[PDB]
Amino acid sequence: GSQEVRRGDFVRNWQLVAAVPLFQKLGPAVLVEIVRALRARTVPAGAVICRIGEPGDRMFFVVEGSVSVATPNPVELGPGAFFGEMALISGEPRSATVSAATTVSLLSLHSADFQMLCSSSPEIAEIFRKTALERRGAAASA
């Protein structure tokens with residue numbers, strides 16, 4: 001039926017998640033649950049992480065490898081690079097195609113997980129909304 005899988009990058013995933021700012025105002029139990037709700041997946045070279053204008057409702061973090069961003073310029077991200085916050089912000093469309101330039105490894109995180117913990121904790125919803133309202137208030141560019 002169902003089964004479990006060990007974890008070695010648990011620490012790297014803890015820092016990856018704990019590295020997230022939107023999760024900086026989160027708790028340890030929430031971070032632990034989030035990390036435990038994270039799904040580690042190996043992305044081979046050529047494998048696309050996310051398509052263009054994806055259904056903003058999932059997060060992904062890079063642990064090892066170099067990912068690229070489909071844009072008007074060659075955007076490449078190294079290890080420890082995270083992305084998907086925007087989706088967790090307002091389920092916005094990626095607005096670009098993310099693919100692994102080589103044997104990269106990242107972990108996915110269904111936005112449902114964040115919504116579950118956000119719904120579970122009112123403080124997280126308040127802090128999340130506050131940051132979301134502040135972030136939405138004015139984007140960051142230039």
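Residue numbers in this text run from 1 along the chain shown.
Placed from the backbone N, Cα and C atoms, the Cβ positions cover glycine too.
So that you can see what the record holds, here are the features copied from Swiss-Prot:
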BINDING   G84, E85, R94, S95, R135  3',5'-cyclic AMP binding site
MUTAGEN   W14 to A (Swiss-Prot position 227)  Loss of channel activity
MUTAGEN   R135 to A (Swiss-Prot position 348)  Loss of cAMP binding. Loss of channel activity
With an 8 Å cut-off on Cβ-Cβ distance and a minimum sequence separation of at least 6, pull the same-chain contacts of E85 (3',5'-cyclic AMP binding site), or say none.
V20, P21, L22, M59
Just going by other Cβ atoms within 10 Å, which of the recorded positions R94, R135 has the emptiest spot?
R135
Among the recorded positions listed here, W14, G84, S95, which has the most company in the form of other Cβ atoms within 10 Å of its Cβ?
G84
Largest C-alpha distance in Å for the 3',5'-cyclic AMP site residues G84, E85, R94, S95, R135, as a whole number, is 18
Could you measure between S95 (3',5'-cyclic AMP binding site) and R135 (mutagenesis position) for me? Cα positions, answer in whole angstrom.
18
Specify the secondary structure state of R135 (mutagenesis position) as given by DSSP, simplified to three classes.
helix
Alpha-carbon spacing, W14 (mutagenesis position) to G84 (3',5'-cyclic AMP binding site), which is rounded to whole Å
16
Express the distance between the Cα positions of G84 (3',5'-cyclic AMP binding site) and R135 (mutagenesis position) as a whole number of Å.
15
Rounded inter-Cα distance in Å - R135 (mutagenesis position), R94 (3',5'-cyclic AMP binding site)
16
